[PDB]
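**Q** I'd like to ask some things about the structure below.
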Amino acid sequence: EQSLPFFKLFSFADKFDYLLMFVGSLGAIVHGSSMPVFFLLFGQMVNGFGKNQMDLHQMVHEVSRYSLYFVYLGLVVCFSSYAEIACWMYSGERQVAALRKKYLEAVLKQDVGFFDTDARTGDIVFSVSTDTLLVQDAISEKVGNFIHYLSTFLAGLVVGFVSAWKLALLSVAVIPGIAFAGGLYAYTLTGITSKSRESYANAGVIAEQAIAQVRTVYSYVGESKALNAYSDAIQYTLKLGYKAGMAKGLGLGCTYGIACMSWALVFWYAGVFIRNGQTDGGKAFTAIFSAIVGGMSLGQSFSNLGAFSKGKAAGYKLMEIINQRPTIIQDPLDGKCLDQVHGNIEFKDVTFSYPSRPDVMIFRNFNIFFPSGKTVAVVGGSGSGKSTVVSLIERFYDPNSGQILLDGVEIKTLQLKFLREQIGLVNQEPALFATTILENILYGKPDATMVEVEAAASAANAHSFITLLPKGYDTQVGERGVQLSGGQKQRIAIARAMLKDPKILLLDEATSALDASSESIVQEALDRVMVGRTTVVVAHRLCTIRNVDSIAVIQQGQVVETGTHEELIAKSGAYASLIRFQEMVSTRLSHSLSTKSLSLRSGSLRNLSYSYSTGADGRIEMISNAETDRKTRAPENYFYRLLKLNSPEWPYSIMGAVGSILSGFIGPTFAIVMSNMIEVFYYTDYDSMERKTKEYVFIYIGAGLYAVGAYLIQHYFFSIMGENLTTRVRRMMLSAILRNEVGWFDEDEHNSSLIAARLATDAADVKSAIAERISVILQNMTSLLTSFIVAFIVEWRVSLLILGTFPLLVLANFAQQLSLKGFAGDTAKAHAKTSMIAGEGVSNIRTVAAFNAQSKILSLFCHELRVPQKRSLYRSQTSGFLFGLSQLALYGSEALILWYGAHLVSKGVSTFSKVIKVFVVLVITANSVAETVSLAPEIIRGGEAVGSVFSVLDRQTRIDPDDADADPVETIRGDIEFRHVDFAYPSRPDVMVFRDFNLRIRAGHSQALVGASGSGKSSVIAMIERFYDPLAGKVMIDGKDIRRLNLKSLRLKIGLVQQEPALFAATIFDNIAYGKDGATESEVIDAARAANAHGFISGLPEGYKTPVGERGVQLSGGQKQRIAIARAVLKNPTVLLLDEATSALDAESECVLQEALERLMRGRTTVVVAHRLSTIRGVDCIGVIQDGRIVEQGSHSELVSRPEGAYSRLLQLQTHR
Ligand SMILES: CC(C)[C@H](C)[C@@H](O)[C@H](O)[C@@H](C)[C@H]1CC[C@H]2[C@@H]3COC(=O)[C@H]4C[C@H](O)[C@H](O)C[C@]4(C)[C@H]3CC[C@]12C
Ligand SMILES: Nc1ncnc2c1ncn2[C@@H]1O[C@H](COP(=O)(O)OP(=O)(O)NP(=O)(O)O)[C@@H](O)[C@H]1O
Ligand SMILES: Nc1ncnc2c1ncn2[C@@H]1O[C@H](COP(=O)(O)OP(=O)(O)NP(=O)(O)O)[C@@H](O)[C@H]1O
Ligand SMILES: [Mg+2]
Ligand SMILES: [Mg+2]
């Protein structure tokens, strides 16, 4: 939206950076006007090297002068490419490093309640992560290319018009006949790719509903037809991907079909102006080639504007936080400083609301008093502003109406160094900055002594635990060297509360780690520090409040009652229901940053962003997103395997590769004709310069239609091979994802949001690893070959010195194509330890506001930024000097060859138009060789990270749904008998929810599994089918082992009903027939009238046809549950399985299960679980589990005979509505 001007991005430059942009601008101009000066000397060499063919002693003079000048020109490109790289890359680094210093100063001094996670602390941390890499990439080095390739254009039209201005308009005005046809290609390329990009999203929900509902898709046998709806939704991209291979041949055929009909136009009029006597054969070499490579080089200077519009936008967000004016600031002169405080805090009608939204009201008419030297207990039951009391004494906010006084002195007339130093804060998930266990304790006071740190951790239940660590109080909590990552989080944070020695002390509900005997150890540590200090207590559970010597209770805006724990238990005033409430019983930002960073990496480069994760429990882990270089390397034999998977089309690859060698002949067909017209321009018989220039125009036309029929073959083919490979792989991947166990889908890195991308993008980059890395080899390995055969027929004494110099002429043309992207290289990885230190400074700001840590983070950030400047000083000088020397060897070795040519002509060995036919061929050849060696690591080094998708094709499953040595199933009777059987989730095996679980089910019976307050209750049905394997023992079914049978034959006769039902993106005719294939119309209609819904399904305008999955009409959960029961009643199963869990019916006036329960159990073996104790009258048995063990069994007539057992607790929960 709002954006800065491009200027004022340089507004952080000091007095030293106005000299690294004046040196660095005279460097980029003299370098820019060097290719139009190379064309001024080379058209002055040939005018002595061939007009004097009759004077062999004038040639040796005037080529020994014009080939000394290509050493003087080599020492200008030596020191003017060293001054645009080593003076811009570093001078764009002292301005961003300075930015982060002004910025971090800005964030630390802002009112502390500005950050409330409502896309706020996921926006400030992201603004220091990416926006200081978009200000850097727009002002450092791409300005040094925008100046460079501009002054080539403004000096390619001065050397052009001075020498011969009557050709400096023919050579210029033709150029829009190339770009018009060069832009028609890139126009229709989008117009067909967008037809492929849009047609895939139809298939992007079929391979999504069959993964996000993989519990249902495995439960029925519905994976064999989940490919036939993904086969018939790629075929509308294959045949649409064919004719995009046609629009690349004719887009590269109609480019050399005008290009080879454009050199004929500017070489014909050159043959006219020489005969008429206006120019000569050397000055018409300059005025053509200066205006062409000068006029074509605005396609590079207008390529930097895409990276300039990202600078003005992302720079404005950084520049508005710095000058955002806060309210609660420190006044070091307009402030007081008391002495011998008592801590008599009194709120005198203090109202307050959240400044995010003043709609709700928190402290309407709030009035409490705090004593001196006592303990109070402000306590609520829920979010009635229970943590707002500590969030107001800190001045994290201001009260919008009211006044707060300390000992008769108000705190709004005080500075924020006398107040916050005297208050200690302990709260949930306590802040441990990634340092040792000596510097975290020194945030209370930076330098007192060593022995008081030990005395602080002595009365903290820590000193025993921090001397049983094999280092001298030196243990990294951020890095996972030694982990205190047990369930008992060892509270070292209380040592900060003890060493600081505060007068006022604001504790909080610091027992929320599933408290037990382990968290009772840190409880008594808290109970011994509240001595002689004004302190409060905030509590959630009242089991730890029973020894507190004053309790004041608020309910809504105001205090209700005061006193001690003798009258609080009395009078039943909002305490007797609350103790009945006691008896009736972050890590999201790393996903939130990964969403905002997603869907924005299409325009930005991959060496620019990050990839966020939780990592350890010390910080937010920022991976530099250049992890493709050193992670997930492909299997070594992949270049043979991908050819084997793509074989049946060996006819379509031989027919293509004979259309590839013919495309490599276009190189020397240009260079051998154009090296004959620099001969013919020096004839002296002006009618012999006409009959031998009609031959040199009918070949440019004759090789201008040749390129139409030799780019059309190489690109219509090698894409039929390239689109029967991103089809056969996309159908083998889904037939290899739907064979894994279900627990692989439970992991967060394998959700149904990334695995639908690894079939979209990562399976579509095999077209560019086996079809477009052969065609850019055989095109270039037949053009290198057919030019080193023509070079050894014409003259072999010069084409041997060029072959020895050829390892240098290809390095010099290799350095001219790394400089198009800039030599900075992975600029996210060096600035990635810096941002982690700014990552702990924002998301943990509530403890930085206390302790006065606002000047210790700034000196642990300006002490670490001295590493990414002395890395950008070494790299900017070495990679600016190894570029300025690899251009000296270019111009400094084109003046050895041409000198050596003008030496042999003196001895009569070889002649003119044999030096030129060897020198001009063997420079244009080397231009194409540094396009092949540039992709040399990408072939060998694993392809790339998106071509390394073999973790789904090459991955052995655990639970195989189909075997050969497995007996099929004839008829199940139902004989579920659980033998010694324990279980845990493979995702988190730390909890061991089943402990030698045992059951027994005879055929023709039922089961009445209790909810047991959600003790893994929906997991017994998970082991009837094989969603998981038991940790030990056998699941004895039908008197047999379950893991000795063919699994696809088993699941077709055991039908279940899922916990939270959802339907597929289809009408309601598949949804009630998805559990029964082969049935057509007859018993489908009767199948609906079981959970009846029959007027609900007949009440529809479009019959039964309604989209209920997505993008149609929306139904309710009580009505969706009606549809799901119609599945199992059509399948006619043997072992029915129902489920209820955690208030998921949502059907008031419950009648959707009065019909469905008692009419369905006619001849089946059922296992029914119910979370509510209602309609729980099972008719054959019952099962009640406690912590992985059943405790009682029988009918519902011996359960009521026991006085308590375990069911008597459940009947009291009926009255807890
Ligand atoms: C003039 C040469 C003898 C000289 C030694 C050589 O250094 C020259 O500067 C080379 C690098 C350049 C100068 C002009 C360029 C050509 C001018 O640009 C063009 O029109 C294109 C058309 C098409 O892209 C061709 O494949 C290359 C071609 C035709 C360019 C290929 C490379 C050059 C031939
Ligand atoms: N930053 C915020 N902006 C707006 N509302 C908030 C914010 N933080 C908390 N709230 C809500 O406003 C109410 C104030 O209660 P609060 O002071 O947070 O005590 P609490 O800790 O939520 N109660 P409990 O968790 O039961 O001990 C709560 O219901 C909060 O959920
Ligand atoms: N896929 C899973 N991976 C790891 N743990 C899980 C998974 N699913 C559930 N749990 C944990 O298992 C515990 C108990 O729930 P679970 O074992 O799923 O059955 P349940 O939810 O008790 N059934 P119900 O009582 O009917 O709601 C919970 O604390 C969950 O966190
Ligand atoms: Mg709280
Ligand atoms: Mg459940």
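Using Swiss-Prot numbers, chain A covers 21-605, 620-1251, in order.
The backbone N, Cα and C atoms fix where each Cβ goes, and this holds for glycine too.
Sequence annotations record features per position, and here Swiss-Prot assigns brassinolide binding site to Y276, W283 based on experimental evidence. Per Swiss-Prot, the feature domain 'ABC transporter 1' maps to 365-601. Swiss-Prot lists 687-975 with the feature domain 'ABC transmembrane type-1 2'. Sequence annotations record features per position, and here Swiss-Prot assigns domain 'ABC transporter 2' to 1010-1246. Annotation of the published mutagenesis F59 to A in Swiss-Prot: Impaired brassinosteroid exporter activity, but normal ATPase activity and slightly reduced activity stimulation by brassinolide; the original residue is retained in the structure shown. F62 to A appears in Swiss-Prot as a mutagenesis experiment; the accompanying note says: Strongly reduced ATPase activity and lost activity stimulation by brassinolide. Where Swiss-Prot documents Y276 to A as a mutagenesis experiment, the accompanying text is: Impaired brassinosteroid exporter activity, but normal ATPase activity and slightly reduced activity stimulation by brassinolide. Looking at Swiss-Prot, you'll find the mutagenesis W283 to A noted as follows: Strongly reduced ATPase activity and lost activity stimulation by brassinolide. One mutagenesis experiment catalogued in Swiss-Prot, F309 to A, is accompanied by this note: Increased ATPase activity and enhanced activity stimulation by brassinolide, but reduced brassinosteroid exporter activity. Among the mutagenesis entries in Swiss-Prot is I312 to A, noted as: Strongly reduced ATPase activity and reduced activity stimulation by brassinolide. Here the residue is the original one, while Swiss-Prot reports the published mutagenesis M316 to A with the comment Strongly reduced ATPase activity and reduced activity stimulation by brassinolide. Recorded in Swiss-Prot as a mutagenesis result, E529 to Q carries the remark: Lost ATPase activity and reduced brassinosteroid export; when associated with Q-1174. For the mutagenesis of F704 to A, Swiss-Prot gives this note: Impaired brassinosteroid exporter activity, reduced brassinosteroid exporter activity, but normal ATPase activity and normal activity stimulation by brassinolide. The structure shown keeps the original residue. What Swiss-Prot notes for the published mutagenesis of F953 to A is this: Strongly reduced ATPase activity and lost activity stimulation by brassinolide. Experimental mutagenesis at this site is recorded by Swiss-Prot as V957 to A, annotated: Normal ATPase activity and activity stimulation by brassinolide. One entry in Swiss-Prot concerns the mutagenesis experiment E1174 to Q. Its note says: Lost ATPase activity and reduced brassinosteroid export; when associated with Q-1174.
I'd like to know what surrounds each of these features in this structure.
**A** Taking Cβ-Cβ distances under 8 Å and a sequence gap of 6 or more within the same chain, the neighbours of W283 (mutagenesis position) are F704, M708, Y734. DSSP classifies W283 (mutagenesis position) as helix under the three-state reduction.
Residues near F59 (mutagenesis position) in space but far in sequence (CB under 8 A, at least 6 apart, same chain), listed by position: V179, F305, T306, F309, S310.
Under the three-state DSSP scheme, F62 (mutagenesis position) falls in the helix class. Around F62 (mutagenesis position), the C-beta neighbours below 8 angstroms that are at least 6 residues distant in the chain are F305, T306.
A helical conformation is recorded for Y276 (mutagenesis position) in the three-state DSSP classification.
Under the DSSP three-state reduction, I312 (mutagenesis position) is assigned to helix.
The secondary structure of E529 (mutagenesis position), as reduced to three states from DSSP, is coil rather than helix or strand.
In the structure as shown, the Cβ atom of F704 (mutagenesis position) sits within 10 Å of 20 other Cβ atoms.
Under DSSP, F953 (mutagenesis position) is assigned to a helix (H, G or I) in the three-state scheme. Around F953 (mutagenesis position), a 10 Å sphere centred on its CB holds 19 further CB atoms from the protein chains shown.
All protein chains included, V957 (mutagenesis position) registers 15 other Cβ atoms within 10 Å of its own Cβ.
In the three-state DSSP classification, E1174 (mutagenesis position) falls within coil. Within 10 Å of the C-beta atom of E1174 (mutagenesis position) sit 21 other C-beta atoms, taking all shown protein chains into account.
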**Q** Given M316 (mutagenesis position) and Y276 (mutagenesis position), what distance in Å do their CA atoms have, once rounded to a whole number?
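**A** Rounded to a whole number, the Cα-Cα distance is 15 Å.
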**Q** So if I take the mutagenesis positions (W283, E529, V957) and measure from each Cβ to the nearest atom of ligand 4, which come out below 6 Å?
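**A** Near ligand 4, sequence order: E529.
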**Q** Considering only the mutagenesis positions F62, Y276, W283, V957, which possess a Cβ situated under 6 angstroms from at least one atom of ligand 1?
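**A** List returned for ligand 1: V957.
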**Q** My understanding is the cutoff is Cβ-Cβ under 8 Å with a sequence separation of 6 or more in the same chain; which residues meet that for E529 (mutagenesis position)?
**A** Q448, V558, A559, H560
**Q** Can you count the other CB atoms that lie within 10 A of the CB of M316 (mutagenesis position)?
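**A** 15, counting other Cβ atoms within 10 Å of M316 (mutagenesis position).
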**Q** Considering only the mutagenesis positions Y276, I312, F953, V957, which residue has the minimal Cα-Cα separation from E1174 (mutagenesis position)?
**A** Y276
**Q** Give me the non-local Cβ neighbours of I312 (mutagenesis position): same chain, 6+ apart in sequence, Cβ-Cβ under 8 Å, ordered along the sequence.
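**A** The answer is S191, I195.
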**Q** Between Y276 (mutagenesis position) and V957 (mutagenesis position), how far is it from one CA atom to the other, in Å?
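**A** With the alpha carbons as reference points, the distance is 20 Å.
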